[PDB]
Every structure is written in C-alpha cells, then in structure tokens.
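First comes the structure, then the notes that go with it.
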Amino acid sequence: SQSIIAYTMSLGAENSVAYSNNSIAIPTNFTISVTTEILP
Amino acid sequence: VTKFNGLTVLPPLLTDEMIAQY
C-alpha cells in the first residue's frame, strides 16, 4: 500500500488575497509564539 | 546572461519555474 511516489513539489498552499479599496483586516486575537534558532 | 569527461553537472532542486513561483 505504502510506497515511494514521484510528484511535482508544492511551494505552499494557495490563498488568493481578496483585494478591495474599502476593506481592511485587523487582528483581534494574538498568540505569543516562541521559536528557536541554532547557530554555531 | 553569459564537459563529459567525468564532470557531472547536476540541476538544482528549484528550477526557473519554482523561483518564478516564489
């Protein structure tokens, strides 16, 4: 059932931004995200 | 913009289409 497949890679999910001259998006909820970074 | 005697020229992972999509 499970096997190695060959396919064209995806660079990200498609998301078309609905542009409008009388509309804006303002966030109402925030999430404090903690990310790591490792450098020698 | 500006061989076959053991010199293997491999193509990169992201071609000119994937850079244009980025």
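In chain A, numbers come from Swiss-Prot; the residues present are 689-728, in order.
From the backbone N, Cα and C atoms, a Cβ is placed for every residue, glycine too.
Close to A:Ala701 (variant position) in the fold, though at least 6 residues off in sequence, lies no residue with a CB less than 8 Å from its CB. Quoted from Swiss-Prot for the published natural variant A:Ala701 to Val: In strain: Beta/B.1.351, Iota/B.1.526.
Where Swiss-Prot documents A:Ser704 to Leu as a natural variant, the accompanying text is: In strain: Omicron/BA.2.12.1. In the three-state DSSP scheme, A:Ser704 (variant position) is classed as coil. Annotation for A:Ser704 (variant position): no same-chain Cβ neighbours under 8 Å separated by at least 6 residues are found.
When Cβ atoms from all protein chains are considered, those within 10 Å of A:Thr716 (variant position) total 4, not counting its own. Quoted from Swiss-Prot for the published natural variant A:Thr716 to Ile: In strain: Alpha/B.1.1.7.
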Sites among the variant positions A:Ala701, A:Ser704, A:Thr716 close to chain B [C-beta, under 8 Å]: none
